[PDB]
Amino acid sequence: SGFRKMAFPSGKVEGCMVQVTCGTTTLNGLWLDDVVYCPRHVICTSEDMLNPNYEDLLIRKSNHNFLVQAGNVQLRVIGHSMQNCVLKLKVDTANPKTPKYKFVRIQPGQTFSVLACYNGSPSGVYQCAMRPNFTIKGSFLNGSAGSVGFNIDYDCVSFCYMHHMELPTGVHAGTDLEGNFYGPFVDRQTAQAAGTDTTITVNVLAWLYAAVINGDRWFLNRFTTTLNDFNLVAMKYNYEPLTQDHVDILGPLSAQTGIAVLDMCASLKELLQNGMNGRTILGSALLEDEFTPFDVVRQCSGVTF
Amino acid sequence: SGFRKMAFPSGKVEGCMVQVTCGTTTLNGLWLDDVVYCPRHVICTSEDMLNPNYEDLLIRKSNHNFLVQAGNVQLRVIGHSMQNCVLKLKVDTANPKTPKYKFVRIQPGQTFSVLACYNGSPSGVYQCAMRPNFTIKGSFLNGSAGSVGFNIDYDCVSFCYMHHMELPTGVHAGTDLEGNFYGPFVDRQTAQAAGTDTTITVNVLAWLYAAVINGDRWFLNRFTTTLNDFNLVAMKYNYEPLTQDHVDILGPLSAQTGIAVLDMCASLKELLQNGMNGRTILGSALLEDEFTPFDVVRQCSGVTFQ
Amino acid sequence: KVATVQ
């Protein structure tokens, strides 16, 4: 019993974290096989950030200008190219600790674990969610660029995020491992703004199922509802439109608990209107939405890696 | 910027997790050097748990009765013995992935990272605080016993908690790594229950400073108070009492923010007596109490002007 | 306020 914001075991990723230095600027890199992935603004300085011409700035760089340190062992850079907003440093040694790994681009609403690194040394791990506006409510200080986000399946690490920037509102923006930003942001120190952020409805529903699974049940009712009678209230409280796809993805949890999706939906409707009125759910007076349906099954069934 | 519950990277611990099976019971063990540590009730049957006599049950077991597995590779057990509620199984191989480590016994209010495991393989990692009633509000299922809690300072792991059992309210109990339980609990099937739980005052205060550093400052009032005064008030609200060591540990946050420890204590008063009025703090409608001051200082790196 | 590359 119990339900916590659980992050993936980070052991496989820690062995891939290296440091990447370029003049005065240090950040983090990801060492997989004989390539080190890192954000391209490592070639920038603290005065080349308003509107940096990355093409030109890279031209003036050679292999030797990239200091790549795995621990205190320097890695020889034998190549370098730029793919979107990320930099690929070809090194002469394949990482012995390379895990089984893929690159994926997640969708808004999906979650992943962030391994926050500084100077190439992992310092903390936490679970985050790709918010609908394509930002993340992370915890990042200067030097955290190159920190990666990831999921695990069996023994295959799926890297889905590399950290680049902090937006003016304190939220964070980054890329997939191909260098394509999530959302419309760019790696320049300009005034960019995140769109309006909704709540991830399908994730809150999964969270309630995890509540029921754990014995929190003051919120269930006998009333049920339709999908469209529900979305009318959803679109009223800045909630994502629930689709049949979402109802389907919640199938395995409805079956496990016995509560139909639409009944738990109605329970959410009154929680949205009347509220919690003092009582908590899984230790929270707010409706958590950073748990996917698979996030609940993994935690509640003890899936291991 | 941004503030998040953060666990320590679990890699150093993952390399120490193993699986220990005795008869029909399997749980997790910690493989340090040539010793595997695990909760002693692995040697118990369901019937034994009503009133277990661990000395007797252990003497009846041979080294061969303990199957210890690092993944699928079996570790030959060459000696076994008991230290309070923990079993120590000597094996023929030292763990090549043993990190620099220490066993520490932590105090209520202090936080640590739990690597929840099943069959010696990890499921996830999260951040916990020893509650004042000597329980933890974790996420544990059958087979999770033997999972450990830890902190990482430098490259040294400070093992503080090994998991044992779940109390009837859904909270969890366990021992330090020398086998001594946290709290009044024992590892037998008896009517056991955790005491009334108090709120970790020093952690809520650190959380309030954190809220200030991140922009959220509505709750800041223009009053101050004394320590003995605030303590009497926190007592009516089942808040822990604040010691002078607590005010010293909050010093760095006080100087960083310019807000005195006793001024925040007065803000905390207004919140306890009048509530939040539908207002959030760091995206929470409750006073979080599982962030230590040290946790805040690590995620908020502000300047102290002098 | 402007974005900060970290």
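By Swiss-Prot numbering, chain A shows 3264-3568, in order.
The way this entry was determined, per its header, is X-ray crystallography, 2.2 Å.
Any Cβ shown, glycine's included, is placed from N, Cα and C.
Copied from Swiss-Prot, the annotated features are:
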type	residues	note
ACT_SITE	A:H3304	active site, for 3CL-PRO activity
VARIANT	A:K3353 to R	In strain: Beta/B.1.351
VARIANT	A:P3395 to H	In strain: Omicron/BA.1, Omicron/BA.2, Omicron/BA.2.12.1, Omicron/BA.2.75, Omicron/BA.4, Omicron/BA.5, Omicron/BQ.1.1, Omicron/XBB.1.5, Omicron/EG.5.1
VARIANT	A:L3468 to V	In strain: Zeta/P.2
Going by Cα-Cα distance, pick out whichever of the recorded positions A:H3304, A:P3395, A:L3468 is nearest to A:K3353 (variant position).
A:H3304
Provide, as an integer number of angstrom, the distance between the C-alpha atoms of A:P3395 (variant position) and A:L3468 (variant position).
16
Do the recorded positions A:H3304, A:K3353, A:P3395, A:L3468 include any whose Cβ comes within less than 8 Å of a Cβ in chain C, and which?
A:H3304
Taking A:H3304, A:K3353 as the recorded positions to compare, which has the smallest set of other Cβ atoms within 10 Å?
A:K3353
Including all protein chains displayed, how many Cβ atoms other than that of A:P3395 (variant position) lie within 10 Å of its Cβ?
20
Distance check, please: Cα of A:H3304 (active site, for 3CL-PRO activity) against Cα of A:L3468 (variant position), rounded to an integer number of angstrom.
39
Three states by DSSP: which one describes A:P3395 (variant position)?
coil
What is the number of other Cβ atoms found within 10 Å of the Cβ of A:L3468 (variant position)?
27
Could you check what DSSP calls A:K3353 (variant position) once collapsed to helix, strand or coil?
strand
